[PDB]
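Reading through the structure tokens given below for one structure.
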Amino acid sequence: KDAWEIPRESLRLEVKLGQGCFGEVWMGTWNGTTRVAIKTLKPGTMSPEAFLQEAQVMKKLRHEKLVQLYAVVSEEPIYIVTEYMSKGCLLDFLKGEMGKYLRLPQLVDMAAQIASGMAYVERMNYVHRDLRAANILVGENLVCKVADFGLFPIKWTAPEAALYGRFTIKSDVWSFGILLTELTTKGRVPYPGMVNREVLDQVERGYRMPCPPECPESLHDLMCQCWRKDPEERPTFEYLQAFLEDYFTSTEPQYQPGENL
Ligand SMILES: CC(C)(C)c1cc(NC(=O)Nc2cccc3ccccc23)n(-c2cccc(N)c2)n1
Ligand SMILES: CC(C)(C)c1cc(NC(=O)Nc2cccc3ccccc23)n(-c2cccc(N)c2)n1
């Protein structure tokens, strides 16, 4: 065994956080005083090999804005242990009590962190496949990090990805565009009123969501750039990041606080 492997009694599973039928996720403590999130396998549901294929991927991906692997126990019972992101998922964070105080400058900063996480994925030649607010984790002081809860999200998926299976970093770009509409509507589901097949049909014909209320036209323009038909036309995460980091100087220097944004 290797560097990640830790003894089982060095963990304390304190609070149940979530359960699917492939296992559980707990908030916990590792050795002394180290808050951790601990993921569990429900025995019988998937291959011990296949469950630990997740931490096999997280060992090779290290960056400030992707959730970080801490430890691995690799005989049953097995556990994957990461840093604790204390405020939960970005979708819940936008919708809940705390979603009503977020204004355009906190939201654009959030998008810039995620672009940064995604710029690193982009430089690593990796592909997310499921970039959306449900898979972004939030910590203290509005820190965001890219994650994957490992669950059909046609509403967040590019036409070439949904129809023909061509998932690339260019399809994660399209979803980032969709993630942007999530931030600007406080977590609302994209294409309001529309069902999957009506979405898949309207979009092929050239439909793209309109500027959300109070959101600046220049930010809708970036979503629209992320939603080009031709995957290669779509911008780079290095571009998306720098454009969001620089936003209130280069692009909307006369921005003024509103009711929701
Ligand atoms: C199905 C599966 C993978 C066991 C699961 C687990 C969770 N929930 C979480 O993992 N929640 C949390 C993870 C990490 C830190 C958290 C901090 C505070 C509250 C929840 C957290 N899930 C979840 C539940 C509800 C919404 C979202 N976005 C994710 N889903
Ligand atoms: C590409 C990237 C963003 C570095 C990533 C991260 C993960 N894994 C996770 O995010 N796992 C977890 C998500 C949410 C809560 C967790 C709590 C404890 C342990 C892992 C968690 N990934 C992953 C890889 C392979 C399979 C699965 N399901 C997930 N991928």
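The numbering of chain A matches Swiss-Prot: 257-407, 424-533, in order.
Just so it is clear, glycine is given a Cβ too, placed from its N, Cα and C backbone atoms.
As annotated by Swiss-Prot, active site, proton acceptor applies to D386, with the evidence given as sequence analysis. The ATP binding site annotation in Swiss-Prot covers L273, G274, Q275, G276, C277, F278, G279, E280, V281, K295. Under its mutagenesis annotations, Swiss-Prot gives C498 to A the following note: Significant reduction in S-nitrosylation. The note that Swiss-Prot attaches to the published mutagenesis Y527 to F is: Constitutively active.
The distance from the Cα of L407 to the Cα of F424, across a stretch of 16 residues left out of the model, is 9 Å. Listed in sequence order, the recorded positions among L273, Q275, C277, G279, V281, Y527 whose CB lies under 6 angstroms from an atom of ligand 2 come out as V281. Counting other Cβ atoms within 10 Å of each Cβ, the lowest count among the recorded positions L273, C277, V281, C498 belongs to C277. Close contacts with ligand 1, defined as a Cβ under 6 Å from any of its atoms, occur at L273 among the recorded positions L273, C277, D386, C498. Counting only the Cα atoms, the space from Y527 (mutagenesis position) to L273 (ATP binding site) is about 39 angstrom. Other C-beta atoms found within 10 angstroms of the C-beta of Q275 (ATP binding site) number 12, with every protein chain shown included. For the recorded site, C498 (mutagenesis position), the DSSP three-state label reads helix. Take the mean position of the Cβ atoms of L273, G274, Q275, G276, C277, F278, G279, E280, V281, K295, the recorded ATP site; other residues of that chain with a Cβ within 8 Å of it are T296, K298. Classification of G279 (ATP binding site) by DSSP places it within a strand.
Here the candidates are the recorded positions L273, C277, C498. The one whose C-alpha lies nearest to that of the residue listed as 'active site, proton acceptor' is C498. A distance of 33 Å separates the Cα atom of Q275 (ATP binding site) from that of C498 (mutagenesis position).
For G279 (ATP binding site), the count of additional Cβ atoms within 10 Å of its Cβ stands at 19 [all protein chains shown]. Secondary structure from DSSP puts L273 (ATP binding site) in a beta strand.
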